[PDB]
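Encoded as structure tokens, the structure appears first; notes follow it.
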Amino acid sequence: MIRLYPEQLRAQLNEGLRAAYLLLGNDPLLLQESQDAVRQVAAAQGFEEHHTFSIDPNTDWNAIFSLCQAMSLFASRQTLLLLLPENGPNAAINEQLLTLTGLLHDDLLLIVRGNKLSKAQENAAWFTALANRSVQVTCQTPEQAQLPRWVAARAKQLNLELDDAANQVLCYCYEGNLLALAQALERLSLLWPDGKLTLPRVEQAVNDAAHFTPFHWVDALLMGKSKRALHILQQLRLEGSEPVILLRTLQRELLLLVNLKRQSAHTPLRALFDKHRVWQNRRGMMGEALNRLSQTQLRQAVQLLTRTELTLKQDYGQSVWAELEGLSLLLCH
Amino acid sequence: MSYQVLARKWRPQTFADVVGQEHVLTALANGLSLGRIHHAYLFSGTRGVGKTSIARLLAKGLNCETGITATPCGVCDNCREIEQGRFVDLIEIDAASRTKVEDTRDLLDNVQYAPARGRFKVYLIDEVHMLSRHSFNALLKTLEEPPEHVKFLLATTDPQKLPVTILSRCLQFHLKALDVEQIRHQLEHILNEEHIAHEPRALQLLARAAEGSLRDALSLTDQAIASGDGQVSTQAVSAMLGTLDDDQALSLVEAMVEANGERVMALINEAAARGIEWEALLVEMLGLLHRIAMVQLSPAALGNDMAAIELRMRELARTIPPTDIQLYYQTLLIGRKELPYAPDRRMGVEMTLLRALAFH
Amino acid sequence: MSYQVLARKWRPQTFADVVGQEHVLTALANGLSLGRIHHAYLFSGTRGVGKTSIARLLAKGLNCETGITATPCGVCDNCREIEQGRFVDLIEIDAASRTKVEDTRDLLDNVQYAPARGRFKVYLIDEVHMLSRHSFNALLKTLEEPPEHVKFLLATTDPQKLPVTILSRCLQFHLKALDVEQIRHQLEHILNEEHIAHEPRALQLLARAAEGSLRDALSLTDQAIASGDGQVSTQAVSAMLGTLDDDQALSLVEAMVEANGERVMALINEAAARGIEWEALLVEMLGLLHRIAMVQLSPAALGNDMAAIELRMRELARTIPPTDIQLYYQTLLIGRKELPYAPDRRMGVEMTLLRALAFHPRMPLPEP
Amino acid sequence: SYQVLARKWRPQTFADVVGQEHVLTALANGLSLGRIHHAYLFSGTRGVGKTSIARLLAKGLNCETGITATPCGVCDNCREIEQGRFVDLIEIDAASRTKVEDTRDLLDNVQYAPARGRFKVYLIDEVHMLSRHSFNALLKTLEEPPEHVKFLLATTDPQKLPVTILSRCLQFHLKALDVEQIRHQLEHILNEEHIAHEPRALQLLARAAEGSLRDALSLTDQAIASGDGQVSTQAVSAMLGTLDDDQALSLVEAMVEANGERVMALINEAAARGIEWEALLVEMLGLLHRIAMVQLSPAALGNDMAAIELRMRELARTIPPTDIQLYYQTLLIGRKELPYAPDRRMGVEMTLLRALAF
Amino acid sequence: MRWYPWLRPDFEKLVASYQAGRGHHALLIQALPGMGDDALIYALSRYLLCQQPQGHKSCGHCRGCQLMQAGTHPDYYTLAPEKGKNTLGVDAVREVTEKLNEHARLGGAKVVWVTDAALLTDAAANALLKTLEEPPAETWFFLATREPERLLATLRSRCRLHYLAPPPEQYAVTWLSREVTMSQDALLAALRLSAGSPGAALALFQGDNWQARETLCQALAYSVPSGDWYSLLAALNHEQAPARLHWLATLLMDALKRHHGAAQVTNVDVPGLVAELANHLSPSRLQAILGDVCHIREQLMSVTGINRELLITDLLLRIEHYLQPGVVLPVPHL
Ligand SMILES: Nc1ncnc2c1ncn2[C@@H]1O[C@H](COP(=O)(O)OP(=O)(O)O)[C@@H](O)[C@H]1O
Ligand SMILES: Nc1ncnc2c1ncn2[C@@H]1O[C@H](COP(=O)(O)OP(=O)(O)O)[C@@H](O)[C@H]1O
Ligand SMILES: Nc1ncnc2c1ncn2[C@@H]1O[C@H](COP(=O)(O)OP(=O)(O)O)[C@@H](O)[C@H]1O
Ligand code: BEF
Ligand code: BEF
Ligand code: BEF
Ligand SMILES: [Mg+2]
Ligand SMILES: [Mg+2]
Ligand SMILES: [Zn+2]
Ligand SMILES: [Zn+2]
Ligand SMILES: [Zn+2]
Ligand SMILES: [Zn+2]
């Protein structure tokens, strides 16, 4: 179809609204902004009212299907917004979506919002049914590498001058929380109409609202950033994440890394990575970890992880975060 | 002879009487004066920081005959009816009381009906993070398109449990825990207006013991006045804070490191008078030593949990070689191992501290 | 006749009766005198220190018909039905039955009602730490501001389990465990008031036996009175507690230090016939050894008691270096821990003592 | 209506209780003097008399011949309490009933006047197994119960009880019964039941039961069940799987000289005979202790084992006391670890082989 | 379940006491897995619930016998954990306790069988205490366990402890040879690994677990001469960590016996492997490795929900560290 990014949808929308729009991504802010832009353009082009339906195992598909053929007594045009579940569609929902796609017409600016679909969901009848003229917008969260560029670009968009230090601080405090990041940018613009947000001007108006997953901590350990790892642990603990899943992902990737380090003296790193099915984006990070980490450090990490799991699984679970921080520090030397 | 509680008698009535949170007050004033008020305001701070006070003041600004503004008036009808807690359409809800999706739905059936008085129908939900996920989703669904005169005010101590999607619907404010200076100045003003004799050192002790919360400072001030017959001297506050002291493990570590046997004995006897379990004391001593070792490894090992005693912890990390930390940790580990079979554990913990002091 | 239990009969009924807790007593009396009565109280202390009794006394003081007096003043109707356990203003609530918010809400919607023939509706939420977080935040609003006629008295043992938010809106009062001298003084008061003969040594042993609470001291005193025939003696108290004569254990530790075997054997096989449990013999020896270790630490750690053998405590402290004391204590502790798996308890104690003898730092057993 | 030794010989009066005089004296004097508590916790190990003493107290408290320290045993209340059919004696198992509704049931039951007896008595067994909810909700009813309600508690370990529960009750610690008391009780029971017995068998049974009379009676019943209903030394030895001092002494002398062949062969032969590994280690520790005794004082030697004292004195002479102490500690640790080993024989082999490498 | 030949004399030593009317209401049978304690419990229950016994044996087609064979006897009780769990809860024994209060439906005995007393939760044990101590008239109990010491003290205090002595080694070897056909050394290995339990030897042989033992032996044949014990991971981490760790610890024990020369060892099927273990490893290192293996097996058996793979990997890494010269080796203490 037409696959675009949030910075391209604004230009695309002035070329004429399409039959359907699919907003795919894990970032709530990008999805919200793209949906708002689509709705504003639709209102400009004559779409007055809008209908919202969250897809649930108890979705009133008859109501929405009637809505496809529901005309407008006092209104003229109409949109139709669908909120996909966190796991995406299945057989029944995809069949319903195929029927809805068959029900599109001049009206029905069908809008689809949710998280990115998998390759299996990619190869589906409904997806191919609107595969000629629909517009798909990718709305994934920028990662650690591209976050400073993204926040600088948005600050330029919002007529705000930002420094490198302020960009780093905003990326640090609101990583994975770009909703709070945009709210912070708006707050800083409101508090200071000058727009020159120096480092002290942003240090006094931000709070540690960043959200992380266990994989973020695993990658921080592999890169060796002790401070980032400890920050991720603090954020995960304040969020209330169960330490067991952290220990599980740590165990899985640490066992894989121990196998790699053991086999390094036998087979080159490329073939070892290939055999163990290592993703390309993390091969350099894991090779750096293998180079930095010694066999003694790996044995000590395994020992500490085993002690931590034994402490947890014996129904005590007391001060497991201290042991996790100890392991994090140990793996970053 | 009223002698009412100083906590609520001194709740702020105008925005100029709120200590700290200056950026939040400026943002609220700017939204009330020139801009259009956002359809939902969420507040997140610490215990006794000002959240509900700020929300109530904002609701007072919303409903008033002078109009929607920052500093509306004094002693008006709506402002007084809010200050007395008797306002009709200023709904006050505890989220924990109505976590059920059915009760939440019943609460959200009231938004359609027009306000009885004023302009805006204001809902004030406390500890909003405790709402169930279904109730939270219903709240978001009613927040996306609220009525033109219906507004929501939400407060929570820990916003980390709130899903990120709440940021998509409401404008959030974070209130910074007050420092020693602001709390001390506000307590000084309160005591000066109430004609309470006091000393600056007593105020400093109260502020430091408050740990950032002004409600804690006011409660401690009330206790100090009650015990001291209004004469709030340094010695009175110091003694009554020592009665409430629970930093025994940290002081034990500090004194045992300094090879101060008499100090350790006095502190352990005080802990015995406190009726503290000895196994818990020893395990938290082990935790303190482990934290010292970790912050020695890297300055970032510390967090905000120990942000009350972080100064002494930094000094301990700076001054104590890691070998001494390892020796002390081993000594306390074997002491905890041998504690159950020892005599009455009040003396087993003592003798474990003895063994620790032997490494001098 | 009936002789209602000492705890029930001799429960304090006035601030001139409560022993210890000078801080909370002064706070309550002075606040009531000044009329600055907070709406939320948190009595926190170990078991049996007086939280419930002091709370009842405060409730008496608040609702005296004569007026608002510091102590419960001239006991009128309200006070005497309070002391009888009958309701005038005392809603005594166990928190274990109202942990759920579905019951805390029921409690809260009843608070807005005038009290009957009382000036306040005094809520005594005991073991308040047992509530649920939902219930805490539910009654949070009522704690911050209750009706004028509603007072909250919360009593609990561990204030650390409480959320900091509810901890903010409460006057915190911590009740220290009572010293042994105060406990003995109270027990002597009770026995003089009950026309029962008592011995100073027995009272001292009972006061030491109680771990800083007067409830345990009173239960132990009742048990000692039952052991006797309306009197308490050193023999009866020692038999009840199981503690042996300090001369025996002290002679045994002396013989272990002096590294003579025959004296140790004589002492142990004399102690066998006295019907003293061997594990308590080991416990007493370890307690003594740590006592000499503490004497080594400081002359402050001797004990007001143990005067009959204090000179010998000091002599053993002077003679023996701390390393030998540590060695003996470790050997005896390991022996006591190993005792359950020994062939016999006497066998285990004898082997532990002989092991301390064989590994004696200065005079080990002769070897071939 | 056959009953096994334990229940068939349950104490029925204060004069029928073995030992526990330190609590029986206080109990009888409290009954006589009129000083009666509302809450009694009888705590001790298994088979020492907590339930029996509690039932005797219940009988004495509400006898219609008055509150007496010597219940008649023929009255209506005494017989009904003995048979367990008395309504005012409610026997509760804390583990079975540890719920909020059961606590509310107790709380609203204690408010009604007793149906038959003077007092409504609650006998709760294994009280430490209640939930913290139940403990905290039952604080007041144990602190200030009604005038007609008295509570009896019985736990195997008071340490697991809340300390505030212990504070508001009368602590009766039941000492584990002495070997002589246990043996005399077996002798009296067997004489009253016309069962032939031998003093050596009684001594072995008393030593085997770790200071518990119920265990002694169960082992006794096993002895009657094996060997045509006679308590003989051979039958008791076969049941307990015990061995005389000869085998254990040979094992110890083999181990002390680091004779791996002899130690392993002796363990193999011991396994072939199907002996008790726990008993073997017990004899190991006993013989090592007697070796240390002979080392300490020449006259501190047993007289029964005069046949084996010849090698005994030589071994005690030729081995330093420290090595004997090390062997004793190693064997004790092995005995402690024995239940957790993959096999009992494997664990004792581990212990002995570890002792060899000294 | 199944009956065993050597198992008869113990049954005759118990059913006679029960016919005399002097049998204990609570009989605790101590027997290793595969010993056949379930056979005793079931046969005794059938005899007890039988109306008219025939020579201390179940009498063919009795009404009680018929309802026993059908498995729906109203007076019969079975206490086993639900197949989705490994513990016996409070309610499972509570329903037994409350429904035992009524009279026997057929007017005979009331027999209860607890399948494995070790699986009993301490709360279930405490609940069953009262019914074990003072059961109603004509009520009998049966409990089984691998080791009575693991049981609650007050639980076993109320029961007569019977012991099922394993059959003589030669007789067990003959039985195994009759059932399975292979070399005598394999039979000896299975018996001595099963602590003399021939039923456990049959269980080992019939399943694929013996082939896994062979795999572990090969992995050790490569593992000990090169210090590559980590490669044993795949040989140990298949839902059977206690069994594989037991075999490894027994191999170490046999090597230790080979040091202090002994006539008999367990792993007689692989003498060369035992010789390699003894020659290539220091005796103190063998002590440390055996102790650590036993401790890890105990931790795997005790803790529920633990990760087998992480524990085995840590065990192997610790063994590798112990192999290096100059390492401080652990010794059991305290
Ligand atoms: N910024 C502030 N200015 C004035 N009083 C305050 C402030 N913050 C807290 N307080 C005092 O604490 C009491 C409770 O405050 P509250 O705002 O409810 O704290 P919370 O953030 O925990 O809900 C108020 O009545 C007021 O006396
Ligand atoms: N300060 C005290 N003065 C006198 N008696 C006390 C004191 N504290 C406890 N006691 C004794 O303990 C009994 C129960 O005390 P209580 O006040 O219930 O302690 P708690 O704080 O644990 O509820 C009283 O009857 C009294 O005999
Ligand atoms: N002191 C004792 N005197 C006589 N028999 C006793 C004694 N203690 C225990 N027993 C025997 O043990 C059996 C169980 O005793 P019980 O009192 O239930 O012990 P427990 O304290 O563990 O509940 C009794 O039936 C009795 O045979
Ligand atoms: F009301 Be606050 F959050 F303590
Ligand atoms: F109220 Be107390 F802990 F006995
Ligand atoms: F078996 Be008893 F009740 F400890
Ligand atoms: Mg609040
Ligand atoms: Mg009992
Ligand atoms: Zn106004
Ligand atoms: Zn009065
Ligand atoms: Zn009678
Ligand atoms: Zn039949």
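Method of determination (from the header): electron microscopy, 3.0 Å.
Here the Cβ of each residue, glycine as well, is placed from N, Cα and C on the backbone.
As written in Swiss-Prot, here are the features:
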- C:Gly45, C:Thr46, C:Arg47, C:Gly48, C:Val49, C:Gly50, C:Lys51, C:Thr52: ATP binding site (BINDING)
- C:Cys64, C:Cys73, C:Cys76, C:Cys79: Zn(2+) binding site (BINDING)
- C:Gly118 to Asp: In dnaX2016(Ts); present in both isoforms, unable to grow at 42 degrees Celsius (MUTAGEN)
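Everything Swiss-Prot records as a feature, shown here on the structure.
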| residue | record | DSSP (3 states) |
| --- | --- | --- |
| C:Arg47 | ATP binding site | coil |
| C:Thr52 | ATP binding site | helix |
| C:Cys64 | Zn(2+) binding site | coil |
| C:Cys73 | Zn(2+) binding site | coil |
| C:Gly118 | mutagenesis position | coil |
By CA distance, which of the recorded positions (C:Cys64, C:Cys73, C:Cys76, C:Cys79, C:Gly118) lies nearest to C:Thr52 (ATP binding site)?
C:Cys79
In angstrom units, rounded to an integer, how far apart are the Cα atoms of C:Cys64 (Zn(2+) binding site) and C:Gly50 (ATP binding site)?
21
Check the binding-site residues C:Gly48, C:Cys64, C:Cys76 for any whose Cβ is under 6 angstroms from an atom of ligand 2, and report them in sequence order.
C:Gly48
Note the Cβ centroid of C:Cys64, C:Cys73, C:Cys76, C:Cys79, the recorded Zn(2+) site, then list each other residue of that chain whose Cβ lies within 8 Å of it, in sequence.
C:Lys60, C:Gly61, C:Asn63, C:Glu65, C:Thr66, C:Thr69, C:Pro72, C:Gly74, C:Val75, C:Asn78
Can you tell which of the recorded positions (C:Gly45, C:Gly48, C:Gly50, C:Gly118) has the fewest other C-beta atoms within 10 angstroms of its C-beta?
C:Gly118
Would you mind listing, in sequence order, the residues at least six apart from C:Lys51 (ATP binding site) in the same chain with a Cβ closer than 8 Å to its Cβ?
C:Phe43, C:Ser44, C:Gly45, C:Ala155, C:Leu175
Using a 10 Å cut-off on Cβ-Cβ distances across all protein chains shown, tell me which of the binding-site residues (C:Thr46, C:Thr52) has the largest neighbour count.
C:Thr46
Residue pair C:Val49 (ATP binding site), C:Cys79 (Zn(2+) binding site) - Cα distance, angstrom, rounded:
22
Considering Cα atoms only, can you say which of C:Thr46, C:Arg47, C:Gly48, C:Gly50, C:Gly118 is the nearest neighbour of C:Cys79 (Zn(2+) binding site) among these recorded positions?
C:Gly118
Close-lying recorded positions around ligand 10 among C:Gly45, C:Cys76, C:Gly118, where CB distance stays under 6 Å:
C:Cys76
Less than 8 Å, Cβ to Cβ, versus chain B; work out which of the binding-site residues C:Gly45, C:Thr46, C:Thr52 satisfy that and list them by sequence.
C:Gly45, C:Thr46
Looking at the recorded positions C:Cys73, C:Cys76, C:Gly118, which has the shortest Cα distance to C:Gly50 (ATP binding site)?
C:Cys73
Counting distance between Cα atoms, which of the recorded positions C:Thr46, C:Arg47, C:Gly48, C:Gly118 is nearest C:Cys76 (Zn(2+) binding site)?
C:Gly118
Fewest other C-beta atoms within 10 angstroms of its own C-beta: which of the binding-site residues C:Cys64, C:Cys76, C:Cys79 fits that?
C:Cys76
Listed recorded positions adjacent to ligand 5, that is, members of C:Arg47, C:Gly48, C:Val49, C:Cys73, C:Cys76, C:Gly118 whose C-beta is under 6 A away:
C:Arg47, C:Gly48
Residues close to ATP site centre defined by C:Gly45, C:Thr46, C:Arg47, C:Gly48, C:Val49, C:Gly50, C:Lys51, C:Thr52, Cβ within 8 Å:
C:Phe43, C:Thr157, C:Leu175, C:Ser213, C:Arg215
What does the structure give for the C-alpha distance between C:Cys73 (Zn(2+) binding site) and C:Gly118 (mutagenesis position)? Integer Å is fine.
15
Given C:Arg47 (ATP binding site) and C:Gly118 (mutagenesis position), what distance in Å do their CA atoms have, once rounded to a whole number?
30
Let me spell it out: for each of the binding-site residues (C:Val49, C:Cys73), count the other Cβ atoms within 10 Å of that residue's Cβ, using every protein chain shown. Which one has the most?
C:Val49
Rounded inter-Cα distance in Å - C:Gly48 (ATP binding site), C:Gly118 (mutagenesis position):
28
Select from C:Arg47, C:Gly48, C:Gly118 the recorded positions whose C-beta atom falls under 8 Å of at least one C-beta in chain D, and return them in sequence order or as 'none'.
C:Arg47, C:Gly48
So how many other Cβ atoms are close to C:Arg47 (ATP binding site), meaning within 10 Å of its Cβ?
21
State the Cα to Cα distance, in Å, between C:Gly118 (mutagenesis position) and C:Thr46 (ATP binding site), rounded to an integer.
31
